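This report refers to the structure that appears directly beneath it.
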Amino acid sequence: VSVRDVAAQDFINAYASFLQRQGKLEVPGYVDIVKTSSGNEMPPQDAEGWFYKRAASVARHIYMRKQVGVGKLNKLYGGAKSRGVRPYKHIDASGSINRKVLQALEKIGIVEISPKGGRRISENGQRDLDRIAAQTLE
Amino acid sequence: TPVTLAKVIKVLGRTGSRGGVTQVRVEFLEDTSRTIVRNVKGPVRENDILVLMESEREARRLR
Amino acid sequence: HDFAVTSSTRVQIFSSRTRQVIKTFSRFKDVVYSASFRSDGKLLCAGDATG
Amino acid sequence: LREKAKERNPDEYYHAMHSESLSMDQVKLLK
Amino acid sequence: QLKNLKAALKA
Amino acid sequence: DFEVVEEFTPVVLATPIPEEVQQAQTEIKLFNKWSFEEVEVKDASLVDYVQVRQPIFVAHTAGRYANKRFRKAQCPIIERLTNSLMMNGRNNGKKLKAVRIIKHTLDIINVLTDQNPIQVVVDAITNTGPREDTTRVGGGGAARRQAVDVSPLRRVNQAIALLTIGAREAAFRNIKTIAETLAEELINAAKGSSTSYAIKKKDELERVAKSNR
Amino acid sequence: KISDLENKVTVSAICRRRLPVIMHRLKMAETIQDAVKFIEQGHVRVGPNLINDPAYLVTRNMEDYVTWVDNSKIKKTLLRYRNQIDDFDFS
Amino acid sequence: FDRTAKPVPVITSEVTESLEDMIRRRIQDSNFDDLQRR
Amino acid sequence: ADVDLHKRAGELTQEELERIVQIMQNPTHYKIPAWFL
Amino acid sequence: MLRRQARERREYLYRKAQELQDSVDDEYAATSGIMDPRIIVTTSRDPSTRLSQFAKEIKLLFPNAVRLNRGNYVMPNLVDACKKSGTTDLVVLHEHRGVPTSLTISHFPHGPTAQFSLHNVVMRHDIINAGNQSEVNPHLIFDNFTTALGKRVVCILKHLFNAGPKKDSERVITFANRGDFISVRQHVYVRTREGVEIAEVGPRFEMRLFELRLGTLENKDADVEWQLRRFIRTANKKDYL
Amino acid sequence: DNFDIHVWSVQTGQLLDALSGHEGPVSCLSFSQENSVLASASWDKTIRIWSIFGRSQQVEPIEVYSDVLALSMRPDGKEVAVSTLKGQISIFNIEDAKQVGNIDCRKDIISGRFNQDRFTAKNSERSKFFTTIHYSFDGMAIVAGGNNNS
Amino acid sequence: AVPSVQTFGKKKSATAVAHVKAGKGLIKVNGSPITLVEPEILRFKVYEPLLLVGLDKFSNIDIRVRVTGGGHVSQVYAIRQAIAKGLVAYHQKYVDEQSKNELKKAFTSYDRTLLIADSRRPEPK
Amino acid sequence: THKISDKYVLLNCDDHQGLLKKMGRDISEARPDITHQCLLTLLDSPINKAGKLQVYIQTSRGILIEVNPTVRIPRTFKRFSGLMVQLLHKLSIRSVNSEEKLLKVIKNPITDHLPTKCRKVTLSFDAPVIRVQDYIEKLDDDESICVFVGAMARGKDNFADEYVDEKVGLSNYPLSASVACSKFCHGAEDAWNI
Amino acid sequence: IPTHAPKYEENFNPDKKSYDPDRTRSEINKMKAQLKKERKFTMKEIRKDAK
RNA sequence: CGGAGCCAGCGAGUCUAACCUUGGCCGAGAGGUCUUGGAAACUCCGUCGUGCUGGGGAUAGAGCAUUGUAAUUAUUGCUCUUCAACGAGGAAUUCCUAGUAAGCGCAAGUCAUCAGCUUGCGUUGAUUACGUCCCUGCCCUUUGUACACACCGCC
């Protein structure tokens, strides 16, 4: 088993449900106000858990990639923008939310600070991530 | 109305037709004998059967 | 394995394996009254109050 | 070198084309 | 061009 | 009596392939749901212009089907259907959107009226496509019509164009969308109800042809 | 050139159509000393057919198609070093 | 000040009159320099 | 005001209606920052 | 056959250098009057409607021309597909807000590519409804081409027309040099008893040569036979810089 | 060595057109007998179905794996057989462009061991192809011969 | 030292290199198994190379496929081309030639764009 | 219209002496007032108050102008002519809240914008007149009815001789066009229970 | 039928601009247009002078 | 709308103590600060909803910063309200035949033109003719010479 063996949704929302019913995340508190970007036009629709889903998504994403930082995660989670009548140009995501979810993963023990900067998978989190994908396939 | 099926056997070139309407020499299927010239609209190859509602009226030029 | 409940303006369907709400139906312009299933279990007929 | 790349001649052949728990410094002593 | 020009210039 | 055995071990690859896929490996069904066997064209004169003799898996066989005169009459009928359906100003090159709405469309014509959806679309094509037609004869400037016939390629082309633009006109901006309105318009044209836009236009064209024949 | 064929077409030009020196100018070999070894081992075709005698004069209209055969060790190691060995068509 | 290049030659009725009497004198000579079948 | 965002306006009885009017009339001390204005 | 196109273009560079030492030129002497040339006209990329009707006017201007569509045609396989079609000239048009500005002529079988800025155009599609063009294989007239560069541009510019027109062949096309600005008009006429009366029709413009490269259109490594010098301190003092 | 397909009118002995289209040298031609299409075949691994009559000049390329020699056409004008350089025969429908089948013929020809060799007598691809093909007039049998004695 | 074979396939700009070697069934695209191909609606377009011939011709092999470049549907056409011609090359040079040209006849009877691509660009009318 | 200088002036018969011959046609047929009176009676008819119509007026110049049932035409003629060139130039005029749209110009032909199944008649003084009540009552209630009522002053009603079949009128008498369309709308009222 | 009144203006000229409701921005609409056409005129004329 | 996934290709002259970057931290946001080095369209899963609609953002106010010395005619970004106009465009007209029309972004700025833009690069990708000289026209010919067989046989 691995994380690459299981698809996007079937790993991400399963790990989100796992981190939900564990509850060891400590959500930022200024959740339910924020927009995950500067170009969204609403907060997320499932405010009792979108932080858990985002934590699972960044866990999968740093499993698949090697070493990431908050600026790279911002540039990747950003998108287009209906800024007005003018033609459209790319925007960035929300650095405070990305730093909060990476600090939450640091205090859990899934990620850790690597050389050349950046955050990578720890050993306990490495054992932890693919197990819930194995129970997904189970 | 009794519709009938009929197989084309020769697309008459060189006739003076309306652009987009090609004459053709079709022949029936209930008997394989009696032929009739009709004028069809779309792209038509040889020996692809087309449908006829009128059974007896011959065709002509389209000026 | 599924059952449908009919609240006001909001029809839910639950599953028998976990007993939590799994799907909703809320395109109802008034209170919604009768929820029923076809015998092949594939389509839900809901009679509401607008008609 | 761009001109030689545009005339690469794709059938050239010669005989020469056949082929931690430590600190930083002691990896050199190891190798 | 030539038709109407030549006709108008001769007639 | 008679018996042929070819495989002997139970073949299971190291990657787990889904059971519907290794069931489909026996006989190719469309979208892994619909057999191209037992589909016949109940009308004559449109066989070899619709094409339901090749079991494909999904209507995206992107071969070159237009650089000859008549060789757009051999790519299959539902691929011509989704390719004719893909085009408007809001969508060109949105073919995966067109494929997913044709998938929802034939799925719900199954869940309403289970004959099988490719049978429904084929005899819908045959009942839709008109049989006589009118052209503008010249006459120096007189607006006189004249009656001609239509080749089967023109019948199939105008049939898929009438079905697609009828679903467009039926879900331009009202309650439903293009998927279920193509479903309802196509089952009306398959049954022959004369309530669909397709058979309305066929009856109108044949009526004016019959009138000024 | 019409009348000055008296002076230029010499040994150094009439031997310049030879398959070893055309091979070396096409850079298919290191030198003539192993280009003759290759085309004597019978690895080198010109046109559709293989050519083995190392005195062949490749003409003007055949210089474009003097290439290695499929299924040969040198073609295999060339495609291996370039790492493009498309092994469907034999090599 | 000074400028780099001559600007675009604006098309005036005088320059189209000189071009037209050039070409009509030329074809009154019928001295058009086309190719030949050779 | 703790209302499910699809429990439509024909619903939502008096304690939630008084609560949301109380939010809209006293909007400072409900942990809403200068986002509000 | 990349070694074949490289060998033939290297032979072409040698032939051009040898002819420039021992100075119809070298690139055109095989086909000066035998083969009637064929011309492929394209626009830049996703053209405007005004540019497209200008390209239609150019295709109607000189015959044996097709107006090939240009959207997502990559330039190298465009020119090598044109080579495998075995036609002779390519003509590319670059616009600016509907006003055409660049006319690139490329005699693409390893031949020269000239490039022309294209200043003041007038399109008959947006002035005059008078009917069709004449479309006869025309006559050509050229005014004071005397420089060596002038002979080169008149060679590569008149070797794209139909060879050997008749006496009755009506339309004349002029290329007049007014201080390094080739002005182009084209006319039809009749012979009156007093003289001749012309009729202006089709496009009019003027083009200034600004590059003339020996390679084909796609390469950009082509050795420059001539390009103008905008920033010498004697730019506006002579012609054919 | 000019990569083209020339056509002449046999009524007036002039060159009709320099019917180009390939990228390399052509090697084998045939006209049909029922629609009179041309079926050229050239060393750019490509056969090329041409229709040169009636206002169109329709081109249609078909792309084979290896190099191509030795074309022949069935006398009912419905398909065309072509050899390859990779010891194979293919047959192509021509109102379509799909194949019908490829006869593999590189294991059943015995070229001879030359007296000017270092190599073996079987592995050396000397004439492991078919330089000439022909159909039979019933339409089924195909005879084929190459530079080897088989 | 295992019997390996390597093939290439490419639509418009995508490129797919496939390494077929004697394995036990697993089929990988960038490490991820063949069940998870990204655009999710052409998964049968990538299945049908290993569905025309039966999985028993895939029981003995395993395929690792790296894919770079190109868009979504060009990538999935490149994967189906690499899978098909890698399977026929492995059967060309490691098991029987009758099985090889039986596979080749089956693929060229379904459609020959599964094996070779019309890679010659346009007509100048 | 005619932009003279100053600004527009409409084309009536009575608004000048010789602008009709100045443009190059006849003052005897310069007749927009019968169009105004005919359309205002069609708008103020009770079947229009019930909303069973849509009025496509047109001219000789090929244009097609649709008016809604909800149009309140100005009651005078001078305000109507002031509205007319606003229609003929801006091609679209609003309501008092400016969201909707009531007097539009549409594409040709009229047969495109007509309903799916519809019976086609004209005004025909040269016709055996069927009684309008049982004429509408004859056919069933799935195909619509259209009248191609001419706003001609004098001449032949051959304008729609390419789709219209049933050449029928209201009498053999000299009527006005407002009376003809009002007789047909009242016959539709008696046919459809209004 | 709910009936509405068509908005239009007496002696309607398309060449003239429409009846401005607000006098406080009517002159700025006239001048932000005039200014733009006069700026285009003076820039076109000075560059023709320069050439 | 809200989450989630994912694939390109052209391109390579820099401020290197104030430019561009990898990474840490601060703020919802823009941006700041400290250190290192010199890809949209698309797909999937959820929420509305046939309504000037939430599409739509023109305009006005309020607040946080970056820079233009010092706002002092609001330097541009962001946050919340204010929700005007606007509903696919007549007469006609123009263009277009396959990796084409079209949709989509990404680069560069290559002596002439182009920054409001210009040119390249890829991505997705169809419908309809592919015949006819009837209409509009344009052109050619009216000694067959061209050497067999055949056909035409005084413009």
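We number chain M the same way Swiss-Prot does; the residues here are 52-56, 63-251, in that order.
According to its header, this structure was worked out by electron microscopy, 4.0 Å.
Using the three backbone atoms N, Cα and C, a Cβ is placed for every residue, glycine included.
Per Swiss-Prot, S-adenosyl-L-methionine binding site is recorded for M:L180, M:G207, M:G212, M:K213, M:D214, M:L227, M:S228, M:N229, M:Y230, M:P231, M:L232. Note on M:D214 (S-adenosyl-L-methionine binding site): other Cβ atoms within 10 Å of its Cβ, all shown chains, come to 18. When secondary structure is read from DSSP and collapsed to three states, M:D214 (S-adenosyl-L-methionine binding site) falls in the coil class.
A mutagenesis experiment is reported in Swiss-Prot for this position, M:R88 to A, and the note states: Loss of substrate rRNA binding. The Cβ of M:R88 (mutagenesis position) lies under 8 Å from the Cβ of M:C70, M:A208, M:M209, M:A210, each of which sits 6+ residues away along the same chain. In this structure, M:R88 (mutagenesis position) belongs to neither helix nor strand by DSSP; it is coil.
Swiss-Prot documents M:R88 to D as a published mutagenesis change and attaches the note Loss of substrate rRNA binding. No effect on growth.
The 10 Å shell around the Cβ of M:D90 (mutagenesis position) contains 16 further Cβ atoms across the protein chains shown. Among the mutagenesis results in Swiss-Prot, M:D90 to G has the note: Loses its exclusive nucleolar localization and mislocalizes to the cytoplasm. The residue drawn here is the original one.
Listed in Swiss-Prot is the mutagenesis experiment M:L232 to S, annotated as follows: Almost complete loss of SAM binding. No effect on growth and ribosome biogenesis. In this structure, M:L232 (mutagenesis position) belongs to neither helix nor strand by DSSP; it is coil.
Other C-beta atoms found within 10 angstroms of the C-beta of M:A237 (mutagenesis position) number 21, with every protein chain shown included. According to Swiss-Prot, the mutagenesis experiment M:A237 to D carries the following note: Almost complete loss of SAM binding. No effect on growth and ribosome biogenesis.
Looking only at other Cβ atoms within 10 Å, the busiest spot among the recorded positions M:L180, M:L232 turns out to be M:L180. Put simply, M:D90 (mutagenesis position) is 18 Å from M:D214 (S-adenosyl-L-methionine binding site) when counted between their Cα atoms.
Counting only the Cα atoms, the space from M:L180 (S-adenosyl-L-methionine binding site) to M:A237 (mutagenesis position) is about 7 angstrom. Taking the Cβ of M:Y230 (S-adenosyl-L-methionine binding site) as centre and 10 Å as the limit, one finds 9 other Cβ atoms among all the protein chains shown. Geometry remark: M:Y230 (S-adenosyl-L-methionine binding site) versus M:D90 (mutagenesis position), CA distance 21 Å. Separation of the C-alpha atoms of M:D90 (mutagenesis position) and M:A237 (mutagenesis position): 15 Å, rounded to the nearest whole number. Cα separation, M:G212 (S-adenosyl-L-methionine binding site) to M:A237 (mutagenesis position), rounded: 16 Å. Cα to Cα, M:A237 (mutagenesis position) and M:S228 (S-adenosyl-L-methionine binding site) are separated by 9 Å. Note: M:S228 (S-adenosyl-L-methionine binding site) has non-local neighbours M:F182, M:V186, i.e. same-chain residues 6+ apart with C-beta under 8 A of its own C-beta.
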